[PDB]
Amino acid sequence: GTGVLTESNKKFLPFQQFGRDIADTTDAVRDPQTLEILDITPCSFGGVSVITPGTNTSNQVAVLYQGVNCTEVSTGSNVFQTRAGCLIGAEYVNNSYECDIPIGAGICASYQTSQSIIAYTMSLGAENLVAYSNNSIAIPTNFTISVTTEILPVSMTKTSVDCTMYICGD
Amino acid sequence: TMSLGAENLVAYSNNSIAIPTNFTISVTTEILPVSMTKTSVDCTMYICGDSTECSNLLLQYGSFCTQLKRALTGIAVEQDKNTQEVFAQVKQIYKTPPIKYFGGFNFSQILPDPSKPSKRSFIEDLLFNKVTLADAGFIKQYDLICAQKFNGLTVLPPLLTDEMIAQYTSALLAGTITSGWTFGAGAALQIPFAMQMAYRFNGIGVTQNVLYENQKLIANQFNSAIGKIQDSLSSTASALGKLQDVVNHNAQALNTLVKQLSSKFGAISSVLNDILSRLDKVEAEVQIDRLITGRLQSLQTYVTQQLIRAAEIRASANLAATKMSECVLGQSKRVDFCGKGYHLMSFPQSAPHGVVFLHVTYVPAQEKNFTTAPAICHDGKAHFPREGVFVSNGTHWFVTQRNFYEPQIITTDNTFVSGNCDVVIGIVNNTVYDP
Amino acid sequence: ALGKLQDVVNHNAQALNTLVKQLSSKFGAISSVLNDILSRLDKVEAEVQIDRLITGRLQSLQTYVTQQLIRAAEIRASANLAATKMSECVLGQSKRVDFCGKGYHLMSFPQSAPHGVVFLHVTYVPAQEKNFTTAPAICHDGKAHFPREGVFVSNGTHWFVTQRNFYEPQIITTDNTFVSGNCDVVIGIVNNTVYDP
Ligand SMILES: *[C@@H]1O[C@H](CO)[C@@H](O[C@@H]2O[C@H](CO)[C@@H](O)[C@H](O)[C@H]2NC(C)=O)[C@H](O)[C@H]1NC(C)=O
Ligand SMILES: *[C@@H]1O[C@H](CO)[C@@H](O[C@@H]2O[C@H](CO)[C@@H](O)[C@H](O)[C@H]2NC(C)=O)[C@H](O)[C@H]1NC(C)=O
Ligand SMILES: *[C@@H]1O[C@H](CO)[C@@H](O[C@@H]2O[C@H](CO)[C@@H](O)[C@H](O)[C@H]2NC(C)=O)[C@H](O)[C@H]1NC(C)=O
Ligand SMILES: *[C@@H]1O[C@H](CO)[C@@H](O[C@@H]2O[C@H](CO)[C@@H](O)[C@H](O)[C@H]2NC(C)=O)[C@H](O)[C@H]1NC(C)=O
Ligand SMILES: *[C@@H]1O[C@H](CO)[C@@H](O[C@@H]2O[C@H](CO)[C@@H](O)[C@H](O)[C@H]2NC(C)=O)[C@H](O)[C@H]1NC(C)=O
Ligand SMILES: *[C@@H]1O[C@H](CO)[C@@H](O[C@@H]2O[C@H](CO)[C@@H](O)[C@H](O)[C@H]2NC(C)=O)[C@H](O)[C@H]1NC(C)=O
Ligand SMILES: *[C@@H]1O[C@H](CO)[C@@H](O[C@@H]2O[C@H](CO)[C@@H](O)[C@H](O)[C@H]2NC(C)=O)[C@H](O)[C@H]1NC(C)=O
Ligand SMILES: *[C@@H]1O[C@H](CO)[C@@H](O)[C@H](O)[C@H]1NC(C)=O
Ligand SMILES: *[C@@H]1O[C@H](CO)[C@@H](O)[C@H](O)[C@H]1NC(C)=O
Ligand SMILES: *[C@@H]1O[C@H](CO)[C@@H](O)[C@H](O)[C@H]1NC(C)=O
Ligand SMILES: *[C@@H]1O[C@H](CO)[C@@H](O)[C@H](O)[C@H]1NC(C)=O
Ligand SMILES: *[C@@H]1O[C@H](CO)[C@@H](O)[C@H](O)[C@H]1NC(C)=O
Ligand SMILES: *[C@@H]1O[C@H](CO)[C@@H](O)[C@H](O)[C@H]1NC(C)=O
Ligand SMILES: *[C@@H]1O[C@H](CO)[C@@H](O)[C@H](O)[C@H]1NC(C)=O
Ligand SMILES: *[C@@H]1O[C@H](CO)[C@@H](O)[C@H](O)[C@H]1NC(C)=O
């Protein structure tokens, strides 16, 4: 196998020699020479996603190592820690704007100005408190006739497949 | 034999009408799933964990893994779209002024509490306590989940945090309370809550003087209903059944996918390393192919089940978005759509992977028999009610509303004439007063 | 502009292209070409490879049909929604909120598009609002007068009754209002004169 061997405190009985897991993978072993218990762990791995504005715009990209602390990480000096992982190549900004490239856990990324990729907390909207009281009513004095557009799919492509021709052509 | 219900025959006749004389303000609860767990699967790690020979043999089977990954990513994006559609229906983050005199109604249990770290409400916190999440997708530093992670199955965190969902529901609630349905059309227009409730009463066919002359009773009934909602959501643990069921189904699917790795599928062993160590390349290729095919079919079944369940969740989220648009951003004339009874309003609350609507409805309470008539003859003309129904308590005739007994003397302002008194079936004789 | 329709077309085209490209996979056979297997092997030896190719391509077709069935269910739901919007927004005026566009719905106009429909929803949106002082009712001669259709407003000195969606103040008369009981119950009642025509 391949993995990291660590000292273990598992309570192996004197007759046992190895331990299994849910998927029947050996998670602990007994050293044949020095009868100690070793825990076997997968070494280290994770997903790597690439945040990028279109290649029409810029070839500069940011990288997201998903679900890892910013210590187990090509690698710029712009590391940032999101609940979704470690974000390298994005300058975190205390401002908040509308989400442009959703990264996760409320963190979004955009390409903005000397332009660079920035990461920020997405903005839900501008705050607005209603001037409410028990003898005040706001009544409109004018109107606006708006024309909105709504697009709805209706049908799709009618496809036909020749099973014999596709599988066993002539 | 199961019972459909208690039999009940309606005392019907052609000159008898039952009209309610009192009402009840009910607050029902409706739970709707919105999103599910965003899962990601590493095809190579799941099928051929750290094995070059298995990976090389897996390259033969084409692009099954790429389309499994594409399907999972599509579902993952769809979940955030569902949440955004249900909750992000408000253009601005509204908020109420510090004064909390909403015409005697007590909204303190649904408005946010600043004391808590997350600015959730009391009922929202109860809802979050009633549902336990197997995994939120957050960072897991160095179980039934470690086995999943080591085999390539991970969970992605949702784009909108629970705090953002709480802020969205707070904006919706503040807009509803301080502006009625006006914030769903254009800019929010402030209006006293008593006047907003008077409009809501007018919207179901009851005159506003009923609300104004019974304001304290209605406020007390609403407060009692909210308190009963609190008690029910704090007592019965099995309250949010649907959301917990969604979480359980996703977790069970992942656990089944992991346990499928211990199947031999006809090979000598389920462990790739044992096959590699005990057999030559020619002999081990057959066993590795069997394991690859079995695990690929298991992944296919998991993705198919996920796609069908995601379609179901998308339908539920569309329904929740419609209920937010129609029940919360306005008053609904649709029957049994925003709760049982005549709909007055609704209040949204977030919950793990779902939304909860507190539907406030008006239910007639105490009905009485009366003798009715389609029309009335005064001077050879037939008088019909402009808005209401003719009733009689035994000796005198009045005209009342159709949903609340408020009899008034039959005058020419209440009624309109149409033709003579030789056509209407069931007409009666009475005097119509002239102001 | 028409993102959804183009997305549908792209998804179908991509599915067909994937189905075609699956024909170049060996699936464990010596070759992905049927003719090469037939020419280089005897019947007994070639049957195994042909079976492997047949099984792989059959599974690929199964995946394509399953994806198509799920996507067709999605498109059918969308088409049912479009039919409902045609019935309610175009063939009539809708009271449902945010169903035929944001705002108070006036009308809608349909337009065709490749594999889809486009609705131009005409809606009415209030524009310029002003503050006013309001009151649930009014006392004239010991009776409480409530608006028949509208809301009582005041510009600072005088009291009028207006519509709820458009400021059109009118003198409070007995035709605008109706009486209900006395003036000892309503909370927030005010004092004003009701004109008698
Ligand atoms: C209501 O709004 C409309 C436009 O939103 C106003 O019409 C404009 O009036 C100004 C001043 O006379 C003109 O310069 C514009 O050309 C008009 N626009 C249009 C489209 O007609 C209208 O005056 C407003 N009414 C009130 C009472 O404020
Ligand atoms: C309508 O029903 C409500 C309650 O359903 C009645 O209010 C109750 O009245 C009794 C008698 O005065 C009190 O003891 C209760 O405390 C009241 N309850 C509440 C919640 O206020 C009301 O009296 C009924 N009205 C009519 C006309 O029957
Ligand atoms: C609205 O209801 C809440 C509770 O349902 C009220 O808060 C209670 O107030 C009493 C007296 O002030 C306290 O003894 C309780 O401990 C409070 N409970 C909670 C949970 O806060 C609140 O006072 C009500 N609102 C109004 C305006 O009366
Ligand atoms: C039906 O309602 C009428 C209207 O109130 C009743 O007539 C009144 O009865 C009371 C008895 O307490 C008298 O004091 C009033 O003078 C009566 N008014 C008129 C205009 O007649 C009548 O008694 C009711 N009848 C029944 C059977 O309930
Ligand atoms: C309602 O009143 C009318 C008029 O008072 C009644 O019509 C009378 O009916 C009797 C008997 O059929 C005739 O003799 C009269 O000539 C009718 N008068 C008129 C003016 O047409 C009618 O019968 C009454 N209805 C009831 C149910 O009592
Ligand atoms: C509120 O509206 C009333 C009604 O128009 C105003 O009263 C009028 O004010 C104008 C001033 O230009 C006078 O010419 C009229 O004679 C007044 N009419 C009456 C019946 O009094 C009043 O001034 C307005 N007040 C405010 C604060 O806007
Ligand atoms: C509205 O008008 C009524 C009647 O003009 C006022 O009622 C009077 O109140 C005073 C002070 O409480 C009493 O001394 C009078 O006897 C009352 N008159 C009547 C006929 O009841 C009432 O106070 C006024 N309301 C406001 C807010 O000014
Ligand atoms: C095994 O051999 C090693 C060295 O060859 C020795 O140090 C150790 O004590 C031995 N242990 C046993 C159980 O024989
Ligand atoms: C380049 O692509 C971006 C998409 O991020 C778009 O906003 C921009 O307008 C494009 N520019 C050109 C010149 O096509
Ligand atoms: C990362 O590890 C450090 C210690 O090595 C710890 O203090 C920190 O909380 C960790 N952060 C995350 C997000 O795991
Ligand atoms: C954001 O603000 C905090 C304090 O409010 C500060 O410590 C931090 O350096 C700021 N970040 C940036 C990128 O300026
Ligand atoms: C409005 O409510 C406040 C309590 O917050 C009260 O003091 C005030 O008198 C009320 N105004 C009217 C006009 O009733
Ligand atoms: C009601 O209908 C019955 C027939 O079932 C009839 O005999 C009776 O006269 C009717 N009552 C009135 C008031 O018309
Ligand atoms: C009306 O009278 C009938 C007569 O049998 C009775 O059954 C019914 O309960 C009464 N309805 C009400 C509301 O009292
Ligand atoms: C009404 O008055 C309040 C007082 O603060 C103000 O904030 C609000 O903008 C006013 N509304 C309108 C429509 O002018």
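For chain B, we keep the numbers from Swiss-Prot: what you see runs 696-837, 848-1140, in order.
The way this entry was determined, per its header, is electron microscopy, 3.0 Å.
Every residue gets a Cβ built from N, Cα and C, even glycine.
In Swiss-Prot this protein carries:
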VARIANT   B:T716 to I  In strain: Alpha/B.1.1.7
VARIANT   B:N856 to K  In strain: Omicron/BA.1
VARIANT   B:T859 to N  In strain: Lambda/C.37
VARIANT   B:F888 to L  In strain: Eta/B.1.525
VARIANT   B:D950 to N  In strain: Delta/B.1.617.2, Mu/B.1.621
VARIANT   B:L981 to F  In strain: Omicron/BA.1
VARIANT   B:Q1071 to H  In strain: Kappa/B.1.617.1
VARIANT   B:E1092 to K  In strain: Theta/P.3
VARIANT   B:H1101 to Y  In strain: Theta/P.3
VARIANT   B:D1118 to H  In strain: Alpha/B.1.1.7
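Shown here: features listed in Swiss-Prot, placed on the structure.
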residue : record           : contacts (Cβ under 8 Å, 6+ apart)
B:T716  : variant position : B:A1070, B:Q1071, B:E1072, B:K1073, B:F1109, B:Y1110
B:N856  : variant position : B:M740, B:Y741, B:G744, B:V963, B:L966
B:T859  : variant position : B:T734, B:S735, B:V736, B:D737, B:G832, B:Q853
B:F888  : variant position : B:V785, B:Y789, B:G880, B:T881, B:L894, B:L1034
B:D950  : variant position : none
B:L981  : variant position : B:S746, B:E748, B:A989, B:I993
B:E1092 : variant position : B:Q1106
B:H1101 : variant position : none
B:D1118 : variant position : B:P1140
Number of Cβ atoms other than its own within 10 Å, given for B:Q1071 (variant position): 10
Variant positions (B:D950, B:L981, B:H1101, B:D1118) in Cβ proximity to chain A, threshold under 8 Å: none
DSSP three-state assignment (helix, strand or coil) for B:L981 (variant position): helix
